[PDB]
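Worksheet: one structure, shown below.
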Amino acid sequence: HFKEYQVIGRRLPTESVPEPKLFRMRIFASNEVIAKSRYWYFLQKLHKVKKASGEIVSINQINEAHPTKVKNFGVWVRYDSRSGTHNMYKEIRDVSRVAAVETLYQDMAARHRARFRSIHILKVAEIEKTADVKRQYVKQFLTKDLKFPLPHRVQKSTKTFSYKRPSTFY
Amino acid sequence: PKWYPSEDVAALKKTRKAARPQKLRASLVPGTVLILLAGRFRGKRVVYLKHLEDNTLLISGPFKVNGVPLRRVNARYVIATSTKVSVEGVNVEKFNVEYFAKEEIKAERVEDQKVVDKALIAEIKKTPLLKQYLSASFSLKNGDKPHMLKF
Amino acid sequence: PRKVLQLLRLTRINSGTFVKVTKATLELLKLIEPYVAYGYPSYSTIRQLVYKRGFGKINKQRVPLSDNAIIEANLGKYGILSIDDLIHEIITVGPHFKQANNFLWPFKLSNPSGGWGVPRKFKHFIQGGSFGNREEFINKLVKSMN
Amino acid sequence: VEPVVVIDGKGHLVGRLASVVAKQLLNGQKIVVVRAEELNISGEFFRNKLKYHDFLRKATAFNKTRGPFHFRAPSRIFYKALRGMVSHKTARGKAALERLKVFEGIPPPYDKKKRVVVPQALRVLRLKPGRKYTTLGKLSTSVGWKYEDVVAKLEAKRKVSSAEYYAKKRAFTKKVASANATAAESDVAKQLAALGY
Amino acid sequence: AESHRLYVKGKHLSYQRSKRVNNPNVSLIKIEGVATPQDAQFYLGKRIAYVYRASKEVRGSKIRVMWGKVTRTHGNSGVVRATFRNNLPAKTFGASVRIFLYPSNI
Amino acid sequence: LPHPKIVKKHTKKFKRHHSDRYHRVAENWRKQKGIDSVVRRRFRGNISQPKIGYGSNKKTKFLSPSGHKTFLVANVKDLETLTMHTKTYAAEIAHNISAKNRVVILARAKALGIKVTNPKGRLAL
Amino acid sequence: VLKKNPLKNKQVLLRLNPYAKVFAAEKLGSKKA
Amino acid sequence: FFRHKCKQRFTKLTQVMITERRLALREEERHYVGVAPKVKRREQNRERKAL
RNA sequence: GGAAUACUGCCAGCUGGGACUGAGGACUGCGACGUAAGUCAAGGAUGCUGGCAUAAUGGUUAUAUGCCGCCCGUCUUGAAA
RNA sequence: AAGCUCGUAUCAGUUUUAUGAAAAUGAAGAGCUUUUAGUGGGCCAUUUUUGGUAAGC
RNA sequence: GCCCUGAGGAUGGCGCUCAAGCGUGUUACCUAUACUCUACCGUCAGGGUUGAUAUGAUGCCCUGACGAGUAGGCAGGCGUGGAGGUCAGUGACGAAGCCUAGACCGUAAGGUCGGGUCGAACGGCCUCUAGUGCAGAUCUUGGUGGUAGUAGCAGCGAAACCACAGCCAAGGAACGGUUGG
């Protein structure tokens, strides 16, 4: 289960430079250690700050404001694969940011074969109104009075032998 | 004895194991109907009367109902049921560990069994079908899951 | 790495010892990072370790710790006269931390009761591994092992 | 649970059915398989037909008879599929195979006895909807089986008079239900309902 | 009257073994009506008896019984490990076994 | 005397390797000096070589199943030595003792209460 | 001769850390802010 | 040591005097008999010849 | 405006189900309960019950079968061969 | 293997520091004469190479 | 990202397709001589022990760790020929040897006893002594088999050779001698 963390670093302030830029970003990780490692990697890559002169001011966990509210999430993702790195944008209809990022990671590992090692979450934002969604598969669930069945349900059997010839009707 | 040990045998070190009384399970309460699992009376429903000092349960059929007399049964080899029958009206204090000693049935044992049966028959008849339930033996059937059945 | 592990008394698998945090010792831990897992133990874990697997070294003999007199006889020179004093010294590094650490025999720990929790141990803890530097999960790992 | 289990092989996967039957056999359970010709295998027909040829093409040069044996009956094919899943060439494996019987259709007296199915081996429960599948009977007929016509002819008779038996059972259950209904609302019936019956 | 059974019938699968090594001292027993380790937890400590007919009569009867006990659960299918005073012949793989309700705790 | 339970750690004789296969090879154990010998390397599935591990406990060493140490006896004088160790030692009569001396030895052992490991030797009642 | 593991068998636990009795009686483990 | 072991020896010798019990209550009808192998041979081959 | 729950960590918190071990051998010590006498789970198990002399039980051979095991010795080459 | 002097400050297949000589961890099993069996086969594999063109080599 | 083309055999077989194939994440479970606790053998190191031990101070015990291994080194032991001593030893009421789908003791070399043949010497223990311990050396002396009642000259009757042997499929330096038929 993923979790959202906030990490800030200001590169061990020295003489003549008190309170540096104080780089701030949000990191999604399953634990504090992984969040700190990802923050260090992002600082090394995007910025010129390394752990040699770095410092973790504070790490905090951010909880989604409305864990029971359905939202459409627009995520900008930059990931690396066998080919060169390129930007990517996707839209996810989920309830919480953590679930949306988890689904994005699962899709990337499934379709693009990209795993957590080479995936960067640039930004996660909520789409407020309809007709701003640019993906058809997300617009699919926005239709008014959406009703559909669940044909051919895969019923589970607790016994090897069943004297019923079960039907998959729903 | 007057005889000094004819050979050198090391004496036992002071043991520290108190003979604490048995901590019986909550399900076992006097007057509860019990089911026998192993022995000559295996599968015979019986009643619980008194707890003996030798960590054994004094159980009566009653004898007049199913033929089971006052016998000593280990707790671990008994299933305790939720059903209970009044036992305050039955005298059981007389029975003890020495009562069952064996030094053609003893007349005193028969008289005690008759008294216990007379005392407990009224309580058994206090509820319908209780005598028939006690008389009937207990056995398992296809589809019976002991870990799912409630006793 | 083998020489560093021997210097740290980590001569066998599932064995650990308390190491003072210093600029020099940090380099040693980094050198043997692949072969060891370490973190920041809490008070409860240290107390449990000292209480269960607390063995002292007396005249080259691994005498188990079962009485305050045993600690007082050897560790009473520095004022440590009880197991609680030893635990306090270990958790709160003090002037005589080295002596207390040396007196304690290296801990002999078992495999985790619930398992290591990862399909592959030989990986960095930041990527679903076992070795590395686990800040707070070391307490849980030790408790399962202990 | 049952001294002997009769499994209806119609609309079942050869692989899963054979695996479960072999596992039950290793557990000391007697199983009888019926309607083997109706067994189904995943994939299009040509793929299954091509697969059969490449296992019989390995006829030994010096001794073909003592070498691979190619059986065309669907029951023989099912037995071969299940045989490989059991540790044959051993007493334990040989004894287990003795507990399994495979027949085409439902020969008596099994025709008059209850039969069961394996939910985890049903073709209509595992295969994705709309995917191609192969029938064991058609494959056997293509590869040399010559008894499909008679099998179908005498299986149709099996349904004949068994429909009549079911009709008689339905008529009897009509009266049984009427007797139960007229016996309802009684003191004994009310007590049984209160006690979960 | 119709039935006098006071035990749960089971099947002996095989000894606790690796891919190429087996430990006859521990036997795996399948209990009917048990599907999860939680259900099998109730059967722990129950006596296990294997009943078979012997050609020779020794004690006035043609039935010889080997006793055992339930040690711990095995796997996720309800299989439970069992240890007997004398290990099973290894020919009883799949043979029926009897599990009693004593020593009972319910 | 409830002596400690006797544990042997092994009940099968350490037969020499290939003793059964080759008749000329005696069953008496002999370590294999072959450099490439599998037995010398204790490969899996091979006989188990004797080693210090199988050492019997000191308290249970030289203890018969009855719990009495065996002691060879050649005459009444030798038997008299076990007067103070009847509960710990059991008299054993040598195979060369004749019936005439054996009966006398048995009578004295019974009088002294010393158990005889091998009674009824060459004597018929 | 035999090691009595603390954290159980309170008898041995009371031999060491005499403050254990005070901790248990005072319920200091569940102290409230 | 000397006192204790002397007392033990005296007790053992005194309790060994119970041998009179065996001699006083023996009434045995077996009186251990030994048969030499040579006598056995003469009691077997001769028996076969007589048969 | 207000509490509750999820998660983390602690309990020198409480209490059930199962398996193996019984090692030491008259007291010397660390400890607890108890005003005291005394007791205790405190440097290793005690008490009771059931089977037994035409015994209980144990030992050897083959076959009955879960699994494994290349044919021994010397010598080549870093090895097997 | 025997002897003497001994436990230490005799040291490290370690780390920092210093100079361009001072601490951490562990071991106190360390120091000096005498001789006493055997030992000078090499394979696998990273980096240099010895340089290069179908490749090796 | 996945699929096809794109150049006597085996994912091991049985086999599988919302996989029992592919990628990712979480729980559930199996085990090695690996690790934790305990029973025992031995090595090392330390320690206790006598106005004498409720067992040979070369005795009796407490504590901790360790135990792979070719040649070589050190240490402790089993067995035999003979000799000095010793059991005022065993033995025609049976010594030695041999056999034994008998047991006991020791981790083992080996020892003891139970039963059958046997008949006249041998053993318990401290030392001395050596022509002192066999699985091979295309070993020596002797005996017996497969080949074989075969070749061969109804009857008589071998020799070469003999660790193990002739149904096959993949791969283990052409090594060929575990999954199937």
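Note that chain G carries Swiss-Prot numbering, so the residues on display, from first to last, are 312-344.
Looks like electron microscopy, 3.5 Å, at least that's what the header says.
The backbone N, Cα and C atoms fix where each Cβ goes, and this holds for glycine too.
Annotated in Swiss-Prot:
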type	residues	note
MUTAGEN	G:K314 to A	Significantly diminished nuclear localization; when associated with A-315 and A-319
MUTAGEN	G:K315 to A	Significantly diminished nuclear localization; when associated with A-314 and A-319
MUTAGEN	G:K319 to A	Significantly diminished nuclear localization; when associated with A-314 and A-315
MUTAGEN	G:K332 to E	Leads to an inefficient release from ACL4 with a delayed assembly into the 60S subunit; when associated with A-334
MUTAGEN	G:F334 to A	Leads to an inefficient release from ACL4 with a delayed assembly into the 60S subunit; when associated with e-332
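What Swiss-Prot annotates, mapped onto the structure for a quick look.
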{"residue": "G:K314", "record": "mutagenesis position", "Cβ contacts under 8 Å, 6 or more apart": "none"}
{"residue": "G:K315", "record": "mutagenesis position", "Cβ contacts under 8 Å, 6 or more apart": "G:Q322, G:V323"}
{"residue": "G:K319", "record": "mutagenesis position", "Cβ contacts under 8 Å, 6 or more apart": "none"}
{"residue": "G:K332", "record": "mutagenesis position", "Cβ contacts under 8 Å, 6 or more apart": "G:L325"}
{"residue": "G:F334", "record": "mutagenesis position", "Cβ contacts under 8 Å, 6 or more apart": "G:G340"}
Per DSSP, three-state class assigned to G:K315 (mutagenesis position): coil
DSSP three-state assignment (helix, strand or coil) for G:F334 (mutagenesis position): helix
Of G:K314, G:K315, G:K319, G:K332, G:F334, chain C-adjacent mutagenesis positions (C-beta under 8 angstroms): G:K314, G:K315
